Amino acid sequence: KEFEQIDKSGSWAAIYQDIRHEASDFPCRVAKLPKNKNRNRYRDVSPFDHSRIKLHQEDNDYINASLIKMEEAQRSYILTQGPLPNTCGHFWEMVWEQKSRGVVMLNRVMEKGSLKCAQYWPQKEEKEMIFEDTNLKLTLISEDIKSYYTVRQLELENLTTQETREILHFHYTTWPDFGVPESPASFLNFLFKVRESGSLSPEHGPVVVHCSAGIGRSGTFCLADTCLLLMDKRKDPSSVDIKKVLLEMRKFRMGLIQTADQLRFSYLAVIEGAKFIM
């Protein structure tokens, strides 16, 4: 209903306007520190100090990442920017330390003729990556390339202790160049694929999600997921408010969903995913 009304009245941009206005604003002192300038992909996308993920290194614990703890749904996520040439080792340190199982990439390394992220994982299993700085090794065990996404089974080994962990890499490869996806079918089907793996389950650390800044599409993933999970617990889609859930997540990281266009899509995905869920 609400979705249909906003569409009829065309008030999407307005709706999004007010959400941006209602959004929480918190400090990002650490991020802004000069010694961290090169640890950030974008000027306008920073992790709030209260929720940033700290690296377990006595050196510099900065990594542009935020933990989003959704108490009600009982689900956490770690939103992050695509790792930079100089931060792929930090990215993996974080993954290891936070005991993450899955990694969700919602972007292509190159979109619109520009490199939106680093090739932080191996492409050929016969050539593994070793992150000197964080003393971690990464190996491609397998990958399944499909029409709209690719799953990769990587193995992350802590070179310090020789411990080995199986990380799953869910790569959404079909998000449009401009605009949002014409239909939620693939996104939801991708979400579901992420869910099935146990990557989102409580028995693991929070899933690391990222696009370029890790807020637009990453935000969409998390919003669709949480709302759907909430509609399950209460089993009442009538109480699950997309806008209220979004604002709740925005207390943890800025810019989740960056265009009213995307907002409408989150409504589409949630509404469409509720069909199976309900």
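Quick note: numbers on chain A are straight from Swiss-Prot, i.e. 5-282, in order.
Looking at the header, which is where the method is noted, we find X-ray crystallography, 2.8 Å.
Placed from the backbone N, Cα and C atoms, the Cβ positions cover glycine too.
Among the mutagenesis entries in Swiss-Prot is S50 to A or D, noted as: No phosphorylation. Quoted from Swiss-Prot, the note on mutagenesis experiment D181 to A is: Substrate-trapping mutant. Residues or ranges marked as substrate binding site by Swiss-Prot: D181, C215, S216, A217, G218, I219, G220, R221, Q262. For the published mutagenesis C215 to S, Swiss-Prot gives the following note: Catalytically inactive mutant; abolishes sulfhydration. Taken from Swiss-Prot, the feature active site, phosphocysteine intermediate covers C215.
Sequence features, as recorded in Swiss-Prot, placed on the structure.
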residue : record                 : contacts (Cβ under 8 Å, 6+ apart)
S50     : mutagenesis position   : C32, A35, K36, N44, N68, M258
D181    : mutagenesis position   : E115, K116
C215    : mutagenesis position   : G86, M109, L110, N111, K120, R221, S222
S216    : substrate binding site : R45, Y46, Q85, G86, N111, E115, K120, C121
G218    : substrate binding site : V49, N68, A69, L83, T84, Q85, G86, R257
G220    : substrate binding site : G259, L260, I261, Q262, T263, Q266
Protein Cβ atoms within 10 Å of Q262 (substrate binding site), excluding its own: 19
Most distant Cα pair in Å, residues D181, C215, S216, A217, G218, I219, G220, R221, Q262 binding substrate: 16
DSSP-derived structure type at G218 (substrate binding site), helix or strand or else coil: coil
